[PDB]
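Chemist: This is the structure, below, for whatever I ask next.
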Amino acid sequence: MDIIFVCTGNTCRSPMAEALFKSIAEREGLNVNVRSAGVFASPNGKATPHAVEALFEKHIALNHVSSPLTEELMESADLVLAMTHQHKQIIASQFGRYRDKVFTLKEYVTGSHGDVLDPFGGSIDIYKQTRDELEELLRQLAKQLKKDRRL
């Protein structure tokens, strides 16, 4: 299926999630298409240096250019996983009637209310904590996606 990760800038959390999940998915043998976008993103932007360094440590390349979320992306996605509950709210105010496909990453994976907080402006250690937080969620996501018919 088509999965999109969404954050604010599409510079830290969602690009990290996309790169981490693509790696996990290919190991697990998952047949999914993965993208990321931001609710307040510019195009041509890049992943922040700390996000790049955090993934580089785990031998994953984060070569990323920022993309704004658009109606076209929202229509075509099978699943939209937002970092925060506020991101869900923005998605609902700016785009079409797609509530049924939009969930926070924590909601969808763990069943509980929870946000993946913005690491932007934080130290490399803040980013590495975000990376680890994402990794654990995304490993579970992979296992869960196996339970989806027509995956």
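Going from the start of the chain as shown, residues are counted 1 onward.
Cβ coordinates come from backbone N, Cα and C, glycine included.
Straight out of Swiss-Prot:
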type     : residues                   : note
MUTAGEN  : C7 to S                    : Complete loss of phosphatase activity
ACT_SITE : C7                         : active site, nucleophile
BINDING  : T8, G9, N10, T11, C12, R13 : substrate binding site
MUTAGEN  : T11 to V                   : 18-fold reduction in p-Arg phosphatase activity and 11-fold increase in p-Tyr phosphatase activity
MUTAGEN  : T11 to I                   : 18-fold reduction in p-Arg phosphatase activity and 22-fold increase in p-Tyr phosphatase activity
MUTAGEN  : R13 to K                   : Completely loss of phosphatase activity
ACT_SITE : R13                        : active site
MUTAGEN  : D118 to A                  : Completely loss of phosphatase activity
ACT_SITE : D118                       : active site, proton donor/acceptor
MUTAGEN  : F120 to A                  : 60-fold reduction in p-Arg phosphatase activity and 4-fold reduction in p-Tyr phosphatase activity
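Looking at the shown structure, what environment does each listed feature sit in?
Modeler: Taking a C-beta cut-off of under 8 Å and a sequence gap of six or more, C7 (mutagenesis position) has these contacts in its own chain: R13, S14, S36, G38, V39, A82, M83, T84, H87, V116, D118.
Under the DSSP three-state reduction, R13 (mutagenesis position) is assigned to helix.
When other Cβ atoms within 10 Å of the Cβ of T11 (mutagenesis position) are tallied across all protein chains shown, the result is 25.
Taking the Cβ of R13 (mutagenesis position) as centre and 10 Å as the limit, one finds 31 other Cβ atoms among all the protein chains shown.
For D118 (mutagenesis position), other Cβ atoms within 10 Å of its Cβ number 17.
DSSP assigns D118 (mutagenesis position) to coil in the three-state reduction, outside any helix or strand.
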Chemist: May I have the list of same-chain residues other than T8, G9, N10, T11, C12, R13 whose Cβ is within 8 Å of the Cβ centroid of the recorded substrate site, in sequence order?
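Modeler: My list of surrounding residues reads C7, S14, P15, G38, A41, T48, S66, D118, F120.
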Chemist: Can you check which residue among the recorded positions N10, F120 has the largest number of Cβ atoms within 10 Å of its own?
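Modeler: Most Cβ neighbours within 10 Å: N10.
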Chemist: In which DSSP state, out of helix, strand and coil, do we find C7 (mutagenesis position)?
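Modeler: The residue in question, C7 (mutagenesis position), is strand (DSSP, three-state).
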